[PDB]
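A.B. asks: Have a look at this one.
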Amino acid sequence: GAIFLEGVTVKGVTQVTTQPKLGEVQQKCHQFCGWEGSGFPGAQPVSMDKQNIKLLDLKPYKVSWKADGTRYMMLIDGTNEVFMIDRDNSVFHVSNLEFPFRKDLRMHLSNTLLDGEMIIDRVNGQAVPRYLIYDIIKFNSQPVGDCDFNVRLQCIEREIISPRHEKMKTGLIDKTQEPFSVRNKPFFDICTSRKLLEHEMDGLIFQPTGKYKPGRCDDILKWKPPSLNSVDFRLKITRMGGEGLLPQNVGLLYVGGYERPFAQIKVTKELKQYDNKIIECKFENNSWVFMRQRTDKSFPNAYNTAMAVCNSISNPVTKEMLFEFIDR
């Protein structure tokens, strides 16, 4: 959606609508991911419920703190070719980000695909953009995504953060020139995850150590404290009555890939303001509750993502309960 980062304004970053290169940057990301369908190829994590958590016993898992951020895959195809892709498949061209090849420090990266969030860090008085690299799909055409989540975590460290961090002590690369701060997200064993329950996080993520998968991953688990559970709906306000008379007018909430409305929202003075727009709602008191408009999404959550959140809110995993599952 046309806004790259919500609330922050960001240099060097300009949405790509050019008909020719758009369908291309999109094209290359499917192919790198093995994505058969249309839409954003990146792996989608599902909310932990009491049936999910049992999965943390059945194989090796890594944890990390989830900062609330905007999902972006980053395709490094060339010299000035650096693109971000959000969940909508919207593309953005980044200018001054340089990714030097590890062996030849003069040479530049091609056929690389990244995954991560854009997060807003606050250095007091001003908010600084950071892009955390939380996975890598492809490197120089080598299917690193087929390797071990620990193999790939190193790729990210050794093949990406390091070659850039050499030219960052050489004066050949100026970090005050670049659009945003490029970092990698730290992962731990579940053991130490408990301790994390004992920058800023609205929750935890649990990564299986397996090969990278695109699409819904029933096995990547997002845990979130039950009151912070939310869903992105298309809000369409329709005034209606049939022959059954009263002209009441109710806000209908919509999700992706379900045709009828998913829920209803009580109309208010304030709400009409964002209509036909996208709205993030928290669930409480047996009602969806408008919380903040979402300017970065041209699209609402998927019906399957939505149901997933409800599954979670009606059969929740409490902080303690998760604590007590990791511990012993």
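Residues 229-426, 435-564, in that order, are what chain A shows, numbered as in Swiss-Prot.
Backbone N, Cα and C atoms are what each Cβ position is placed from, and that goes for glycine too.
These came from Swiss-Prot, pasted as-is:
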type     : residues                                                                                                       : note
ACT_SITE : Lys294                                                                                                         : active site, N6-GMP-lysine intermediate
BINDING  : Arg299, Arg315, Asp343, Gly344, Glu345, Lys458, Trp459, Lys460, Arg528, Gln529, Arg530, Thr531, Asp532, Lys533 : GTP binding site
MUTAGEN  : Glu234 to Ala                                                                                                  : No effect on GTase activity
MUTAGEN  : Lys294 to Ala                                                                                                  : Loss of GTase activity
MUTAGEN  : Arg299 to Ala                                                                                                  : Loss of GTase activity
MUTAGEN  : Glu345 to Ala                                                                                                  : Loss of GTase activity
MUTAGEN  : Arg528 to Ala                                                                                                  : Strongly reduced GTase activity
A.B. asks: Quick one: of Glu234, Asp343, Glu345, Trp459, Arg530, which recorded positions lie within 10 angstroms of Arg299 (mutagenesis position), measuring between C-alpha atoms? Sequence order, please.
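C.D. replies: Near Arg299 (mutagenesis position) by Cα: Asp343, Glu345.
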A.B. asks: Tell me which of the mutagenesis positions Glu234, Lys294, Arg528 ends up closest to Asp343 (GTP binding site) in space, Cα to Cα.
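C.D. replies: The answer is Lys294.
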A.B. asks: Under 8 Å between C-beta atoms and at least six apart in sequence, can you list the same-chain neighbours of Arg528 (mutagenesis position), or say none if there are none?
C.D. replies: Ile515, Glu516
A.B. asks: Around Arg299 (mutagenesis position), how many other CB atoms lie within 10 A of its CB?
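C.D. replies: Other Cβ atoms within 10 Å of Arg299 (mutagenesis position): 19.
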A.B. asks: At the level of the C-alpha atoms, what whole-angstrom distance separates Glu345 (mutagenesis position) and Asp532 (GTP binding site)?
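C.D. replies: For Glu345 (mutagenesis position) versus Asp532 (GTP binding site), the Cα atoms are 13 Å apart.
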A.B. asks: What's the end-to-end span in Å, taking the Cα of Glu426 and the Cα of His435, for the 8-residue unmodelled region?
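C.D. replies: Across the 8-residue gap, Cα separation reads 17 Å.
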A.B. asks: Using a 10 Å radius around its CB, how many other CB atoms surround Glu234 (mutagenesis position)?
C.D. replies: 15
A.B. asks: Work out how many Å separate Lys294 (mutagenesis position) and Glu234 (mutagenesis position) at their Cα atoms, rounded off.
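C.D. replies: Spelling it out, the Cα of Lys294 (mutagenesis position) and the Cα of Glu234 (mutagenesis position) are 18 Å apart.
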A.B. asks: What's the CA to CA span in angstrom from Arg530 (GTP binding site) over to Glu234 (mutagenesis position)?
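C.D. replies: Cα-Cα, rounded: 8 Å.
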A.B. asks: Which number gives the other C-beta atoms within 10 angstroms of the C-beta of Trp459 (GTP binding site), all protein chains shown included?
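C.D. replies: Other Cβ atoms within 10 Å of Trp459 (GTP binding site): 24.
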A.B. asks: Would you mind ranking the binding-site residues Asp343, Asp532 by how many other Cβ atoms sit within 10 Å of each Cβ and giving me the lowest?
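C.D. replies: Selected from the binding-site residues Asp343, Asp532 on minimum Cβ neighbours within 10 Å: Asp532.
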A.B. asks: How far is it from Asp532 (GTP binding site) to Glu234 (mutagenesis position), counting Cα to Cα, in Å?
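C.D. replies: About 6 Å separate the Cα atoms of these two residues.
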